[PDB]
Number of protein chains: 2
Amino acid sequence: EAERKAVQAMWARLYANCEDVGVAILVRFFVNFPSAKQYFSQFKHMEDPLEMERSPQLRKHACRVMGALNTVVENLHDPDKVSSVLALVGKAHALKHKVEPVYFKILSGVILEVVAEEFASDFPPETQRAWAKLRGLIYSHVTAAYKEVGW
Amino acid sequence: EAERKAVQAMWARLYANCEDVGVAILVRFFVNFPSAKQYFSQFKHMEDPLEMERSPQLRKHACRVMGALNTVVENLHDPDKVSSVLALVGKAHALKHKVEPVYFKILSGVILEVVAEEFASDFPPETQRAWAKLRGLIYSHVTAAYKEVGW
Ligand code: HEM
Ligand code: HEM
């Protein structure tokens, strides 16, 4: 549990650096995993990262992703707050966007780098772990959500 | 004091809508007050709002503005937390950027609209006031900062 402070404190800085990381993340996700771009009308067909870094849609989504991940992160202390936040996301993505679930695990993977990258000798020993686990909370809560919904 | 909750709650929604308002604000400020654009190397010479809405620099600054205003807003309850946050900003802007102080009062003015605009029958009676006062805290703390620094 307490490994969370290590996460909550790392995430807080990350989420306020104003060097939009959510977009760096979304862009790295789509270059490395081009198939995930069909779900987005505006940039389905973009191949240049810079052209992606500019897409309004990609930017609104990064924001939405970072926005919900912070609520989660900021409330790792309330298991039900996590459950609901992630459950709603899962539901919406399964029923509305029909996004293949595995993409949540992969995107989280990308988030784990860009953090590991940016923390310093800082990005962690055993905490590289806290972020492994959190990458667990995000994928299991979302997968269960896909279940209830019946995927 | 308590008028703050009205502000803190309105600001919270505003700061998380993902329809980047900080940029809408910065862009409205510069169209209506073109002289304030000399302080920025990247867009000193831009005349089209859309071309402004895209400027990386304008975007990093909006973020920085919104970032500090939230800390302030989020701590109206701690007068010294406000003092320090606004004091640092004032100092930096006076000594580093040499920005005419009055621009802080004017930009706040712009922020007051875009909020009044966006809240509904919501944007307030007496609270239109809470935001008038807060627009006071921001300008007096910054002006004093310019003083200490000796402008
Ligand atoms: C870290 C996990 C993620 C979070 C927290 C997240 C959060 C959000 C939120 C709050 C919205 C607005 C949803 C709506 O009303 O439809 C959204 C939209 C969307 N998400 Fe995600 N999302 C995540 C991962 C993904 C992944 C992996 C994909 C796969 C490519 C994806 C594809 C979409 C699409 C297509 C939309 C609708 C786009 C639009 O309306 O412009 N999301 N997401
Ligand atoms: C709501 C009030 C404002 C806040 C909270 C705010 C906050 C910030 C922060 C955190 C930075 C980074 C500062 C640095 O290291 O230099 C910054 C930079 C800057 N601000 Fe502001 N600012 C505000 C108003 C203004 C106004 C009214 C102007 C006048 C045009 C202005 C012009 C600048 C400039 C030129 C920079 C440096 C730009 C760069 O490095 O790209 N700011 N501000």
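Numbering of chain A is taken from Swiss-Prot, so the residues present carry the numbers 21-171, in order.
The header says X-ray crystallography, 2.4 Å.
Placement of Cβ uses the backbone N, Cα and C atoms for every residue, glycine included.
Summarising the annotation, Swiss-Prot assigns heme b binding site to A:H81, A:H113 and lists experimental evidence as the type of evidence. Cβ contacts within 10 Å of A:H81 (heme b binding site), excluding its own Cβ and spanning all protein chains shown: 19. A helical conformation is recorded for A:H81 (heme b binding site) in the three-state DSSP classification.
A:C38 (mutagenesis position) counts 15 other C-beta atoms within 10 Å of its own C-beta, drawing on all protein chains shown. In Swiss-Prot, a published mutagenesis experiment is listed as A:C38 to S, annotated Loss of interchain disulfide bond and loss of solubility but no effect on homodimerization; when associated with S-83.
According to Swiss-Prot, the mutagenesis experiment A:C38 to R carries the annotation: Decreased nitrite reductase activity; when associated with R-83.
Same-chain residues at least 6 positions away in sequence with a Cβ under 8 Å from that of A:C83 (mutagenesis position) are, in sequence order, A:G42. Here Swiss-Prot notes a mutagenesis experiment, A:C83 to R, with the remark: Decreased nitrite reductase activity; when associated with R-38.
What Swiss-Prot says about the mutagenesis result for A:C83 to S is this: Loss of interchain disulfide bond and loss of solubility but no effect on homodimerization; when associated with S-38.
Applying an 8 A CB threshold to same-chain residues 6+ apart, the list for A:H113 (heme b binding site) reads A:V119, A:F124, A:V162. With a threshold of 8 Å between Cβ atoms, the recorded positions A:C38, A:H81, A:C83, A:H113 that neighbour chain B are A:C38, A:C83. A separation of roughly 16 Å, to the nearest angstrom, links the Cα atoms of A:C38 (mutagenesis position) and A:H81 (heme b binding site).
Look at A:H113 (heme b binding site): DSSP puts it in a helix.
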